[PDB]
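Read the structure below first, then the notes.
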Amino acid sequence: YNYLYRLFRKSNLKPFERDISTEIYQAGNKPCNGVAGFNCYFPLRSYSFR
Amino acid sequence: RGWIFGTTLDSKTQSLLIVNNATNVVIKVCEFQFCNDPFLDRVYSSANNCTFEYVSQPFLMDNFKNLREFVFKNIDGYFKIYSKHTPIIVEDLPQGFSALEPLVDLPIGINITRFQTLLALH
Ligand SMILES: *[C@@H]1O[C@H](CO)[C@@H](O[C@@H]2O[C@H](CO)[C@@H](O)[C@H](O)[C@H]2NC(C)=O)[C@H](O)[C@H]1NC(C)=O
Ligand SMILES: *[C@@H]1O[C@H](CO)[C@@H](O[C@@H]2O[C@H](CO)[C@@H](O)[C@H](O)[C@H]2NC(C)=O)[C@H](O)[C@H]1NC(C)=O
């Protein structure tokens, strides 16, 4: 788990652009206000490289 | 002496930093934390996530007010900066004609939407 990845983002990336910000993700019509919950996904998840 | 470029300019996301020190120029893309009125003597504070830097000969050399033209433009991470210096006799942009040599391109790779100039008090 030294390596992680992103799968949800509001908009796709740009060539040679490294998106790095740790901003909570809102997948629903309602906001998240910086608190985990429904439609509240941390932008990064970790791979289980076994 | 320089500029601050960024889509947030709030240390939440990346924001480049540029300065024309009388000794050199220094451009560093870190998660810089500034103050309300940042000017050099200290402009920033708590340099975090320093990922890219560049220092070389400074930008601006020397009755006639000196004119310094620059075209700041960014493509696919490659931020392009053009340099130009021209003496102007004593306002109004001088109706005339000239070109701009390119100066340097750096692979900062950040999102930029707003930019604010770094100015000295006097
Ligand atoms: C910028 O530096 C900060 C340290 O202040 C890093 O913060 C943590 O970095 C680890 C790296 O794996 C993350 O797992 C944590 O979630 C981060 N925590 C916080 C509160 O930010 C940050 O990752 C650094 N950013 C980059 C792009 O290197
Ligand atoms: C770079 O930042 C700008 C400024 O936020 C982004 O432009 C906005 O994108 C969001 C979606 O992520 C839209 O909801 C806004 O309407 C856009 N306009 C604004 C506020 O400038 C831009 O999308 C970012 N770059 C990338 C590749 O997503």
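Chain A is numbered as in Swiss-Prot; the shown residues are, in order, 449-498.
Cβ atoms are placed via backbone N, Cα and C, with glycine included.
Feature annotations, courtesy of Swiss-Prot:
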MUTAGEN   A:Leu452 to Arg  Increased resistance to neutralizing antibodies. Decreases HLA binding to NF9 epitope. Increased binding affinity to human ACE2
MUTAGEN   A:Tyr453 to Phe  Decreased HLA binding to NF9 epitope. Increased binding affinity to human ACE2
MUTAGEN   A:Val483 to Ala  Increased resistance to neutralizing antibodies
MUTAGEN   A:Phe490 to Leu  Increased resistance to neutralizing antibodies and human covalescent sera neutralization
VARIANT   A:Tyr453 to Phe  In strain: B.1.1.298
VARIANT   A:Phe486 to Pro  In strain: Omicron/XBB.1.5, Omicron/EG.5.1
VARIANT   A:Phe486 to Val  In strain: Omicron/BA.4, Omicron/BA.5, Omicron/BQ.1.1
VARIANT   A:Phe490 to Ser  In strain: Lambda/C.37, Omicron/BQ.1.1, Omicron/XBB.1.5, Omicron/EG.5.1
Counting every protein chain present, what is the number of Cβ atoms, excluding its own, within 10 Å of the Cβ of A:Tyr453 (mutagenesis position)?
9
Inter-residue Cα distance where the pair is A:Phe490 (mutagenesis position) and A:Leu452 (mutagenesis position), in Å
12
CA pair A:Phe486 (variant position) / A:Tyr453 (mutagenesis position), Å rounded to integer, equals 20
A:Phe486, A:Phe490 as recorded positions, winner by CB count within 10 A:
A:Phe490
Say we define neighbours as other CB atoms within 10 Å of the CB. Which of the mutagenesis positions A:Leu452, A:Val483 has the fewest?
A:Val483
In three-state terms from DSSP, label A:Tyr453 (mutagenesis position) for me.
strand
State the Cα to Cα distance, in Å, between A:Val483 (mutagenesis position) and A:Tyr453 (mutagenesis position), rounded to an integer.
20
Between the Cα atoms of A:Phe490 (mutagenesis position) and A:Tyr453 (mutagenesis position), what distance do you get, rounded to the nearest Å?
11
